[PDB]
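Colleague: Below is a structure I'd like to ask you about.
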Amino acid sequence: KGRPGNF
Amino acid sequence: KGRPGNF
Amino acid sequence: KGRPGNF
Amino acid sequence: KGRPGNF
Amino acid sequence: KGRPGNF
Amino acid sequence: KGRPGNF
Amino acid sequence: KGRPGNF
Amino acid sequence: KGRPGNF
Amino acid sequence: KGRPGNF
Amino acid sequence: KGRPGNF
Amino acid sequence: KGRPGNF
Amino acid sequence: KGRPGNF
Amino acid sequence: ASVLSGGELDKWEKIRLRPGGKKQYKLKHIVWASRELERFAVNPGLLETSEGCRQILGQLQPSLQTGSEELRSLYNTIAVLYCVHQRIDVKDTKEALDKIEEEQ
Amino acid sequence: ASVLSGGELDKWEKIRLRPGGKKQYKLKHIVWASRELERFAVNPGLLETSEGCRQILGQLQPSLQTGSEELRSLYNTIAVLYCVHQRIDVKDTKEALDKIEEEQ
Amino acid sequence: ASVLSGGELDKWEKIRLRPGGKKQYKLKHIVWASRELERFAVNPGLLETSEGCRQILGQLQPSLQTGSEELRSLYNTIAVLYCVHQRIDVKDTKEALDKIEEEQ
Amino acid sequence: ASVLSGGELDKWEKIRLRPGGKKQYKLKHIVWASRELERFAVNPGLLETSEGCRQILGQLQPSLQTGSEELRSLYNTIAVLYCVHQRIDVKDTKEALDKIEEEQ
Amino acid sequence: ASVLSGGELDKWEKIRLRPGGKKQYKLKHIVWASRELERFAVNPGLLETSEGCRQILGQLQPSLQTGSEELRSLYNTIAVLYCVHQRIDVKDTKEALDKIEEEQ
Amino acid sequence: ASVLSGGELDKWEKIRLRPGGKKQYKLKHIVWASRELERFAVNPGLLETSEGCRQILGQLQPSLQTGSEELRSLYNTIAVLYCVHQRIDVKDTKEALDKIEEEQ
Amino acid sequence: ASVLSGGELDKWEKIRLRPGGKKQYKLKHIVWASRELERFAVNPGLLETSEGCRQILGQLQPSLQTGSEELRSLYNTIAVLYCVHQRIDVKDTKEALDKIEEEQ
Amino acid sequence: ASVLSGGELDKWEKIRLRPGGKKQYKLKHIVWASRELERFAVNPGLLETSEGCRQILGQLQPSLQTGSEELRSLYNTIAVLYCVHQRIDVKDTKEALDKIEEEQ
Amino acid sequence: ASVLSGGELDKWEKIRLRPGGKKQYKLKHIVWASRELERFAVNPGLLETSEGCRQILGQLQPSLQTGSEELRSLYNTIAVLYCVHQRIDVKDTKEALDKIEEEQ
Amino acid sequence: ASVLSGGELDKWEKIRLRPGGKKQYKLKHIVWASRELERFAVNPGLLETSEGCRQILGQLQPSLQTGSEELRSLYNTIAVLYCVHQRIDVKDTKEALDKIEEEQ
Amino acid sequence: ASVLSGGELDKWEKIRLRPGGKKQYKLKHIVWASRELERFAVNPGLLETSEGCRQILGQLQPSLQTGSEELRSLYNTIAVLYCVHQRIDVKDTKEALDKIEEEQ
Amino acid sequence: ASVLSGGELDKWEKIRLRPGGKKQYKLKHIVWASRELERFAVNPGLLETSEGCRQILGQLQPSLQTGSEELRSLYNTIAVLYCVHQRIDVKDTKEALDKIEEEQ
């Protein structure tokens, strides 16, 4: 997908 | 002629 | 014509 | 679709 | 005719 | 041309 | 698309 | 033409 | 063209 | 000649 | 030459 | 030419 | 390009020439009047307004006392046309003339 | 259907056009005057009475100052015809004009 | 036998019909005016003097309010010819009319 | 996509170019005016409202004193179109100009 | 991995959609609600607790006034699911909504 | 099943997108707006009343500050449609926006 | 012989035409503006300095109220070019116009 | 149909373009000026009088500050032509401009 | 057309996703964030300025309490990008969030 | 062995001969000026310093009142070269002359 | 393109070079003087006016004390030409010089 | 026809060009000076007297400050020739210049 593991 | 008998 | 020399 | 007639 | 456009 | 004689 | 150039 | 959609 | 070098 | 049109 | 004997 | 080195 | 509308023409054709007479006015009498005004070098476009008719009458009036049959006929026709443009329900030329005289 | 009677015509033909002149008036000058009045749209029947002649003169008079040869000739002819209808024994047009001016 | 001299004609031809217009006056407009005055039975010889032009104007003036295109054209032409005979350096008919109105 | 409605166009076509003239206004004069405003880079859409006509007139007015025949013709046409949009029953361009001058 | 236990589901299936209606709620309505919350990008895991249901309702509420049929259906379904998690023995959606409104 | 009547549509098509522009509004812009409101899950039936348009505007307004081209286009279209339903004779989108801002 | 340096051009190309829009300015818009100023007979060499841009704007400004699309486009382009020569970090034409209006 | 007489043209041809220059004025410069005034839609007939030249100058003057080479050339040519019509014995364009500035 | 310069990108790639983690940020996370903002119909051009990032954060913030993994990831990415545009030497997302919270 | 550096030459070539003109200065004008000063037996090496340019100007100045085109051209060229050596950002010869006159 | 008119040339040719001499002035002496002034880089167009002759004399005068035969011949020729332009009926160069000295 | 006598020439040839130099003056330097004075249009016969040399020096002196190599060489040669005619036993050009400066 592309979303970061920010949280 | 065409004039009326107005008078 | 017919006019007189009146004047 | 699946939505209920709630309203 | 001959009349001017004066007016 | 088309312009009127307005003036 | 269809959107107007409103803005 | 070339004019921008500025306005 | 025809314009003078006035200026 | 070469002189400019300065004046 | 052309100059006058003025003086 | 002929000019002196005066200066 | 008649001077009158169809409704004012339908008024006009009813008006009778003489107070007790059988003879009605007709459109040709307006046509003749418009064709006669250019003999006097009056502007025929004034026939289209009540103010223009009043002005033509005011210009013709001093010539009536010695005026020919054609001038009297033109004056009476323009008086009636003035009354039609005022939409006064005059029935004859003498009514039209009295209506105009009352303004004096 | 002449304007004058035979007796007034026998007066008229004697009158001379110019005060010192040899030329007499003629009937054709009355005919011409009656034929000219319809150009001005004046009622030619007024020529038959002294009052009608006075009225025609009063209507023509303001146009004299700039008037053409035809208008001056018509005015002078109607002045003389007025004097004939008054049965004034004028001998020339200048007498006729003085006779009318005296009334003013 | 033109009304104007060659010098006053050389003034006349310069004058333009309308204040902003391109069209000049021409000699034929004087010819037409002289040929039109005999319809009104005005004496055309008055066109030769500034006083005669003033008199013709004074006689035509009351007919302007209802006057036809021909009467308005004749009045404006005779106004300009009056200004030329006064040798006023008017440039257009509206200048000529203002110059004459100032005298009133 | 004419500027006028059919009713205001039926008013417009009646109006005459000169106060005593025979020549009427026509639709092509509106077309020409709309085609001329884009030379001055004025927005031709302002011709559709009485306020827009008043604004165009206010912008053209200072150029009249030295203005060419085309600018004077355009100014007078837009004055008449302003009067038509105000639905003032003006009969000629001079009436239209007086009506607008009265507002000043 | 249903949101409800078998006992609360046996409560849920009894509840009827409209106060006088014959139609019961079904499990698929919970499935649809959980599948719809991800369109609004709301966290679907909040459906598992009464506090989460209260939070989803508090976030959806201001959109109801103009809300589509899908938003109103989702709001009413989550209101009923909140009442089931509170184990309030509501019998219909209007009871569920009144129960929640009483808290305000 | 258009949102507008034929008369209000004949008003709508005249309105131009930009205050000085040549481009008019079209029916397809209303169709697009009605098709876009269902992305935001706003009830498209509110477009049929002036109160509904005011409500949609009040809901879209806080998203304008950061809003995309599509949201700004939808907001301006619904502002103009509100003005058409109020039958305010606005001529452009900036007039429509000023008319709505005056209410605040 | 571009009006801008490569650094100011690299600023210019970033600026977007409308505050929320996707469309950037391009060099051809400066070329068009320089080619349009010679229609108004404005000196195109003034585009090279911030003072010259301020002077062109001061001369174009009174024509905006009725100005065509081309005049409004030229005014907005020269406003943005003035802001680039002042090296104000404006992001859109409305920012550029507000920056210039603040000076008044 | 030259603007100048042969005597004023014999003055004109002597005047030099620049105060120290060798180049004289020529008739073609008047022809060009008369052909250029119709681009600005100024009435070219005003070139024929000293008052008209003063009026054209008063209309061109506010455009000089940003004016193109063609506008500055036209302004200076019309200044010199004004001085020739005043028959001031100016020798160059700078003398002509000083003579006109002294009037302010 | 990346949002960051090469120098700010060389800062960005150093920042680690979690305070103790091994995983760095990458350019694709900015690409994904710019591609995700158009789902919320937020203007993606605001990512280019620190003020735009602050505005996007202020608009996303009230949705965090119930926000999905994608909304929390987008909020944290835009917080870090705001810190990079402020050129604050933050080392992780929790530092970035504390830096932004300190402003409140 | 040019008088100017490449940077001051890149200033010089931009300067235009006449305040509104299209024609730029060129290097050949400096070459011609340096070749002309040896006719007057002035030391051409003074062109290399601002003080030398001021001295040449002070020596040429009293000959200007009657000076030929070549002397006026040389004086104006050396004035501009003085301004370039002072690195004053003059745009034309008249600016250069005003800048020098202000020192008096 | 002689400096003198034919009448002033007919004065000039009478003047004799020396007070008691037989030798007259000739046109070629004016031609030579005009061809010599360009050696001194004086503007030869000043020979056309009495003020220009006075200015040339005022510029040549300080060089007389040590002046060559050519400078003295040019000074005396321009003195006589000044007297001819003043139309003073001088008969010889010594008269011309006394006439000019009297002005000091 | 040398300027000097054989005795003063036998003085002249001894004088050295520079105060410490080996190079003597020569007759050709006087010949060159006499041939150069006619470029400046100075009367070369003044070289024959001490008063004439003083006058030539007084005329050349103001041109020295900017003077070319040829003018400085001519001035120094005529200074030395003045000292020879005064029969001052100067040994070099600097002595000659000091001797002349002492007179000031």
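Here Swiss-Prot sets the residue numbers for chain P, with the shown residues being 5-108 in order.
Here the Cβ of each residue, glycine as well, is placed from N, Cα and C on the backbone.
From Swiss-Prot, here are the annotated features:
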type	residues	note
MUTAGEN	P:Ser9 to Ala	Loss of ability to fuse with target cell membranes and infect host cell
MUTAGEN	P:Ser67 to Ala	Loss of ability to fuse with target cell membranes and infect host cell
MUTAGEN	P:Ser72 to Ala	Loss of ability to fuse with target cell membranes and infect host cell
Colleague: Between the Cα atoms of P:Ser9 (mutagenesis position) and P:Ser67 (mutagenesis position), what distance do you get, rounded to the nearest Å?
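Modeller: Per the Cα atoms, P:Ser9 (mutagenesis position) and P:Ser67 (mutagenesis position) stand 30 Å apart.
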Colleague: Secondary structure at P:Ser9 (mutagenesis position) (DSSP, helix/strand/coil)?
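Modeller: Once the DSSP labels are grouped into three classes, P:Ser9 (mutagenesis position) ends up as coil.
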Colleague: Here are the mutagenesis positions: P:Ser9, P:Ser67, P:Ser72. Which has the lowest count of other Cβ atoms within 10 Å?
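Modeller: So among P:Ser9, P:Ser67, P:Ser72, the mutagenesis positions given, the one with the fewest Cβ atoms within 10 Å is P:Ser9.
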Colleague: If proximity means a C-beta under 8 angstroms from chain C, which of P:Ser9, P:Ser67, P:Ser72 count? These are the mutagenesis positions.
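Modeller: Filtering P:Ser9, P:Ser67, P:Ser72 for a Cβ under 8 Å from chain C leaves none.
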Colleague: Helix, strand or coil by DSSP: which one applies to P:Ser67 (mutagenesis position)?
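Modeller: Going by the DSSP assignment, P:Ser67 (mutagenesis position) falls within a helical segment, counted as helix.
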